[PDB]
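Let me begin by presenting the structure, written as structure tokens, before commenting on it.
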There are 2 protein chains.
Amino acid sequence: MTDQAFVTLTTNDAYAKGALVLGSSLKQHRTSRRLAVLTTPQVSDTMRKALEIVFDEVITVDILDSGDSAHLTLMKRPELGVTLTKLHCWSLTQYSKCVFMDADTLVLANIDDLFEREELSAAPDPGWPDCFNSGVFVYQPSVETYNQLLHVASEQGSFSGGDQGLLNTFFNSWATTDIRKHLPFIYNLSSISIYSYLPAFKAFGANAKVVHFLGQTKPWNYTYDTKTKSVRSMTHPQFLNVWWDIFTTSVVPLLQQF
Amino acid sequence: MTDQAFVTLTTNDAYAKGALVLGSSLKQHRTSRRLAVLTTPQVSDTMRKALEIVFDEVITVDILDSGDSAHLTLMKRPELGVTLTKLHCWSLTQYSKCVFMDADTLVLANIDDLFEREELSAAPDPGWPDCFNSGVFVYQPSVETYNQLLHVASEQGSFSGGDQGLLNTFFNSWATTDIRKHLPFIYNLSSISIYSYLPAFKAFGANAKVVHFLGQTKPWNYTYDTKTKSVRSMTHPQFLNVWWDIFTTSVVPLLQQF
Ligand SMILES: O=c1ccn([C@@H]2O[C@H](COP(=O)(O)OP(=O)(O)O[C@H]3O[C@H](CO)[C@@H](O)[C@H](O)[C@H]3O)[C@@H](O)[C@H]2O)c(=O)[nH]1
Ligand SMILES: O=c1ccn([C@@H]2O[C@H](COP(=O)(O)OP(=O)(O)O[C@H]3O[C@H](CO)[C@@H](O)[C@H](O)[C@H]3O)[C@@H](O)[C@H]2O)c(=O)[nH]1
Ligand SMILES: [Mn+2]
Ligand SMILES: [Mn+2]
């Protein structure tokens, strides 16, 4: 399956660290698919070079450029910068099917079985469960769908200020149609749901395949003691500690060659 | 449909106020079904008499009595008092299909369409969306199912300390099977999801058919100014104010005849 991939996104260096750890986690669990990352010119050349190693393909998108198809739409709704860049994940017509994953996710086990799913497949979002979380989703690249999402972004925008309301408005049958398009929550496990909902977590939380660090606080916003191999501080740091083990073990030395 | 009903529960007087408002909301939106409430001896005679007016049937359950089928199980796991009482909702074999509703819910529109659903149908729980919320669900009374839930309550208990983990463990195919058994979130809208998730709410929150007051703070734990017709105090009190309008308008005067 050379025409299938995991696709992530990073518009800066902080998020590139996430992209790097995520990509490493993917390789660590032996994925048979291609690894792709959408990037912007604002990503440093040192970060960019590390991504060229972790990823099979590094694509460069620049919506600030008048030559991009999303530029006009960025002028009309300038707050949607990250969202419009994200939508270019549907432009990767070199792939037949992809699994989009936020740069703040971490893969804990092989998830190649997601490629059995069809567009649009995604896990429920905690908070408002009739909306799917846009941090992890299965889609099929297409110029027609992309132009269609751009159009909707222009005329309506997003009810959340981010891509989530836009993707839910466009793929509106998700809640009431096809249970198969409802990815098990363990494929996009919100870290907030882990420390908060202790019961539900203690019961199914060990089955987690993908952790999603949703809060204000990303993993790279923590301090990690290298001796003790643990973050400094609240009830379940084991997930932050794995992110840092990967970053410290495989990402940091990789960045030292620059 | 004389053999179909909405079934609620109350083990004391505080929750009976909820049961009373809920039952009134049901009548207010003209339900064609029967109204039933499970009660305990601990419910005052004044509360009991008000329930006999709002409800078509008031059933009395006493698990503290050695003569109840759940008593033995209550001795083995005494923390499950409210849960084991709740499970008697499956003993109401006088009805072919029922919609169980927590005493802390409020019906904002006719929801007779829920009787088209089969057991077990329920809305996703915010927090851990692969588990359904047990505050609103469609089921079919049965002695066999009841004995089966009792058995599971005895051997395993509940992973949440309440009925939710027990019902999810028993009806375990909910997450991955039949999108029809996934009731739209508007049929069991968590009030926490209303004030917290402002975006998602502002977009679909006006479609709400049932509000569920999940917090530590129930509606009866608020102070309601009768002149201004509003609770004293955080972003969306309109739902608390409707609960109090119903309580003040239809429940309080009804209780004065005692
Ligand atoms: O400066 C930025 C910000 C974001 N991103 C990318 O965009 C993704 C989305 O943003 P993130 O910072 O990870 O946001 P979340 O905490 O995951 O949340 C947002 O995105 C979730 C799913 O994507 C939604 O559930 C939330 O409502 C929304 O607030 C990130 O993972 C990155 O891949 C960048 O590249 N650069
Ligand atoms: O002393 C009591 C306590 C509860 N109840 C009844 O039991 C229902 C459940 O309890 P409630 O106080 O309403 O709890 P919730 O805030 O709604 O939450 C609990 O129940 C939810 C769904 O029932 C789950 O999502 C939560 O995890 C669980 O903590 C109530 O509505 C009542 O009908 C009584 O009759 N007497
Ligand atoms: Mn994210
Ligand atoms: Mn409740």
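All residue numbers given for chain A refer to Swiss-Prot; the residues shown span 1-233, 240-264 in order.
Cβ coordinates come from backbone N, Cα and C, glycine included.
Swiss-Prot lists A:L9, A:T11, A:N12, A:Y15, A:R77, A:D102, A:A103, A:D104, A:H212, A:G215, A:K218 with the feature UDP binding site. Listed in Swiss-Prot as a mutagenesis experiment, A:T83 to M is described as follows: Loss of autoglucosylation. Under the heading of mutagenesis, Swiss-Prot lists A:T83 to S and annotates it as follows: No effect on autoglucosylation. Where Swiss-Prot documents A:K86 to Q as a mutagenesis experiment, the accompanying text is: Nearly abolishes enzyme activity. Under the heading Mn(2+) binding site, Swiss-Prot lists A:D102, A:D104, A:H212, citing experimental evidence as support. Mutagenesis annotation in Swiss-Prot: A:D163 to S, described as Loss of self-glucosylation activity and 18 to 30-fold reduction in its ability to trans-glucosylate maltose. Reduces UDP-glucose hydrolytic activity by at least 190-fold; the structure shown retains the original residue. Under the heading of mutagenesis, Swiss-Prot lists A:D163 to N and annotates it as follows: Loss of self-glucosylation activity and ability to trans-glucosylate maltose. Reduces UDP-glucose hydrolytic activity by at least 190-fold. Quoting Swiss-Prot on the mutagenesis of A:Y195 to F or T: Loss of self-glucosylation. No loss of catalytic activity.
Closeness to ligand 3 is met by A:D102, these being the binding-site residues among A:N12, A:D102, A:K218 whose Cβ falls under 6 Å from the molecule. Spanning the residues A:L9, A:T11, A:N12, A:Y15, A:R77, A:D102, A:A103, A:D104, A:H212, A:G215, A:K218 that the record associates with binding UDP, the maximal Cα-Cα distance equals 27 Å. Sequence-distant neighbours of A:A103 (UDP binding site) (same chain, 6+ apart, CB under 8 A from its CB) are A:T8, A:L9, A:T10, A:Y15, A:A16, A:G18, A:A19, A:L22.
Among the binding-site residues listed (A:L9, A:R77, A:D102, A:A103, A:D104, A:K218), A:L9, A:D102, A:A103, A:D104 have a CB atom closer than 6 Å to some atom of ligand 1, in sequence order. Calculated from their C-alpha atoms, the gap between A:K86 (mutagenesis position) and A:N12 (UDP binding site) amounts to 13 Å.
Residues near A:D102 (Mn(2+) binding site) in space but far in sequence (CB under 8 A, at least 6 apart, same chain), listed by position: A:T8, A:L9, A:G18, A:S134, A:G135, A:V136, A:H212.
Think of the gap as 6 residues with no coordinates, bounded by A:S233 and A:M240; the Cα atoms of those bounding residues are 7 Å apart. When the recorded positions A:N12, A:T83, A:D104, A:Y195 are ranked by how far their Cα is from the Cα of A:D163 (mutagenesis position), A:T83 comes first.
A:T83 (mutagenesis position) sits 28 Å from A:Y195 (mutagenesis position), taking the C-alpha atoms as the reference points.
Recorded residues A:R77 (UDP binding site) and A:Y195 (mutagenesis position) have their alpha carbons 36 Å apart, per Cα-Cα distance.
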